[PDB]
Amino acid sequence: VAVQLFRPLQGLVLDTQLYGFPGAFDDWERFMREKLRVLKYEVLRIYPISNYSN
Amino acid sequence: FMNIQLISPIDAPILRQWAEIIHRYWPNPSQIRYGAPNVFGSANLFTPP
């Protein structure tokens, strides 16, 4: 019925409507996975892992 | 505009469709031949005569 958020995902401060999440847990998990993949590639574009590894 | 994956297909369906239309159907440039360099020469600068 609910989920606890660790870090990251500790910066959700706006209304739930703006995020527009799916209702069911499995759908929400999927939705979050595809949305986080794009952000990962976006940050890796700026910071290559071979230079900023540590 | 460059990474169309950043536009949500659910929250922004119409705007995503309009972006991929531009990428796939904008006109493609081409070229043509003109002139007679034997007599008139060529005045082209940044392109082949």
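Sequence positions for chain A are given in Swiss-Prot numbering; the residues included correspond to 55-108, in order.
From the backbone N, Cα and C atoms, a Cβ is placed for every residue, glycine too.
Long-range Cβ contacts of A:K89 (mutagenesis position) within its own chain (separation 6+, distance under 8 Å) are none. According to Swiss-Prot, the mutagenesis experiment A:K89 to A carries the annotation: Almost no effect on autoguanylylation activity.
According to Swiss-Prot, the mutagenesis experiment A:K94 to A carries this note: Almost no effect on autoguanylylation activity. DSSP assigns A:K94 (mutagenesis position) to a helical segment in the three-state reduction. Under 8 Å, Cβ to Cβ, and six or more positions away along its own chain, A:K94 (mutagenesis position) finds no residue.
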